[PDB]
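Trainee: Below is a structure I'd like to ask you about.
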Amino acid sequence: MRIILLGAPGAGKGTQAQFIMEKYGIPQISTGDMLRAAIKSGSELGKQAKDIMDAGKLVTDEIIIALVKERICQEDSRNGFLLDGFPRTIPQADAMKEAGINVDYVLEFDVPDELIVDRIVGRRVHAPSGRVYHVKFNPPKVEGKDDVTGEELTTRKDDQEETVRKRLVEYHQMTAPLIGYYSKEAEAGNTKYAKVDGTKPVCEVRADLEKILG
Ligand SMILES: Nc1ncnc2c1ncn2[C@@H]1O[C@H](COP(=O)(O)OP(=O)(O)OP(=O)(O)OP(=O)(O)OP(=O)(O)OC[C@H]2O[C@@H](n3cnc4c(N)ncnc43)[C@H](O)[C@@H]2O)[C@@H](O)[C@H]1O
């Protein structure tokens, strides 16, 4: 089963990627998690990426496509995979299309800009695992601490409100057209599309996607 998650930064894609991984047993390919992993390893990728991400900009299509190609051409990607953060631009999409890769489901998380900025102030991560929490809407069971390890949570560096606002501008210019892109793909029979209300609580969003995938 091959799935793509679309939606503005903060819409809760990664939050629901976790659940979809652990309930249908397909790997999460997160471009954001891979970039943040590269910084932590201190690789060449990590060094090129850090400044771009800090500035709330998109990393070049070439680097991203190479990165995602590598991680697909690993093992256990025969049963399926879940893309989260990719594609992010039309060229990223067309590259996948031209390489002959089709997806079964394209899932869109609609959430307006207002909420997005209010959300991200409450976002907390367990940096080793990439587990994501919201202090109000999806809180850790112990304030400030990862549920699994008890390790202190941090805020992401690119989560200051200036940087967030840039990510949304980029999203509306570069990424939003992908909605049209995959609607049309769905219309031609090449995939299934579905929208959801991501403003809903995290259990109600979980529910709609059970209701959608089966
Ligand atoms: N493909 C690419 N091409 C070029 N560059 C790339 C790239 N991919 C990555 N990059 C680079 O690096 C950065 C992008 O970062 P990236 O890692 O791709 O995104 P996030 O930063 O992972 O943003 P999503 O945009 O992934 O947010 P989310 O939808 O997953 O929702 P989340 O569950 O976290 O939720 C938000 C907060 O949501 C709270 N919350 C979740 N659900 C609910 C709910 N249902 N109700 C209320 N609150 C909720 C969450 O718990 C948490 O508090 C890129 O911008 C660029 O810098």
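The deposited model was determined using X-ray crystallography, 2.5 Å.
Any Cβ shown, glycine's included, is placed from N, Cα and C.
Quoted from Swiss-Prot, the note on mutagenesis experiment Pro9 to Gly is: No loss of enzyme activity. Listed in Swiss-Prot is the mutagenesis experiment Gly10 to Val, annotated as follows: No loss of enzyme activity. If you look up Swiss-Prot, you'll see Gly10, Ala11, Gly12, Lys13, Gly14, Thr15, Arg119, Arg123, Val132, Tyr133, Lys200 marked as ATP binding site, on the strength of experimental evidence. Annotation of the mutagenesis experiment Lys13 to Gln in Swiss-Prot: Drastic reduction in enzyme activity. According to Swiss-Prot, the AMP binding site annotation covers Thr31, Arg36, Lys57, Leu58, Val59, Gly85, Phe86, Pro87, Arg88, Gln92, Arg156, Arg167.
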Trainee: Among the binding-site residues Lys57, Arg119, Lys200, which residue has the largest number of other Cβ atoms within 10 Å of its own Cβ?
Mentor: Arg119
Trainee: Can you tell which of the recorded positions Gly10, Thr31, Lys57, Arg156 lies nearest to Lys200 (ATP binding site) in space, using Cα positions?
Mentor: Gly10
Trainee: Given the recorded positions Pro9, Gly12, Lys13, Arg119, state which is nearest to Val59 (AMP binding site) when distance is taken between Cα atoms.
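Mentor: Considering only the listed recorded positions, the nearest one is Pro9.
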Trainee: If one measures from the C-alpha of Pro9 (mutagenesis position) to the C-alpha of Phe86 (AMP binding site), what distance in angstrom results, rounded to a whole number?
Mentor: 12
Trainee: Would you mind listing, in sequence order, the residues at least six apart from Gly14 (ATP binding site) in the same chain with a Cβ closer than 8 Å to its Cβ?
Mentor: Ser30, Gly32, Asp33, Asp84, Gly130, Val132
Trainee: Return the residues near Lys13 (mutagenesis position), defined as same-chain residues 6+ apart in sequence whose C-beta is under 8 angstroms from its C-beta, sorted by sequence, else 'none'.
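Mentor: Correct list: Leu5, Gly7, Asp84, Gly85, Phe109.
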Trainee: Rounded to a whole angstrom, what is the C-alpha distance between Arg119 (ATP binding site) and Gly10 (mutagenesis position)?
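Mentor: Cα-Cα distance, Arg119 (ATP binding site) to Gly10 (mutagenesis position): 7 Å.
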Trainee: What is the interatomic distance between the Cα atoms of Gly10 (mutagenesis position) and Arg156 (AMP binding site), given in whole Å?
Mentor: 12
Trainee: Look up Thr31 (AMP binding site) in the DSSP assignment and reduce it to helix, strand or coil.
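Mentor: Where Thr31 (AMP binding site) sits, the three-state DSSP reduction gives helix.
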Trainee: Between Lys57 (AMP binding site) and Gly12 (ATP binding site), what C-alpha distance do you get in Å?
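Mentor: With the alpha carbons as reference points, the distance is 19 Å.
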Trainee: In three-state terms from DSSP, label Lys57 (AMP binding site) for me.
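Mentor: For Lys57 (AMP binding site) - judged by DSSP and reduced to three states - the answer is coil.
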Trainee: Minimum Cβ neighbour count within 10 Å among the recorded positions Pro9, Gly10, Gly12: which residue?
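Mentor: Across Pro9, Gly10, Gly12, these recorded positions, the one with fewest Cβ atoms within 10 Å is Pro9.
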Trainee: Return the residues near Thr31 (AMP binding site) by Cβ distance under 8 Å, restricted to its own chain and a separation of at least 6 in sequence.
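Mentor: Residues satisfying the criterion: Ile64, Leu67, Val68, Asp84, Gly85, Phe86, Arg88.
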Trainee: Within 10 Å of the Cβ of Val132 (ATP binding site), how many other Cβ atoms can you find? Include all protein chains, please.
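Mentor: Total other Cβ atoms inside 10 Å, all chains included: 18.
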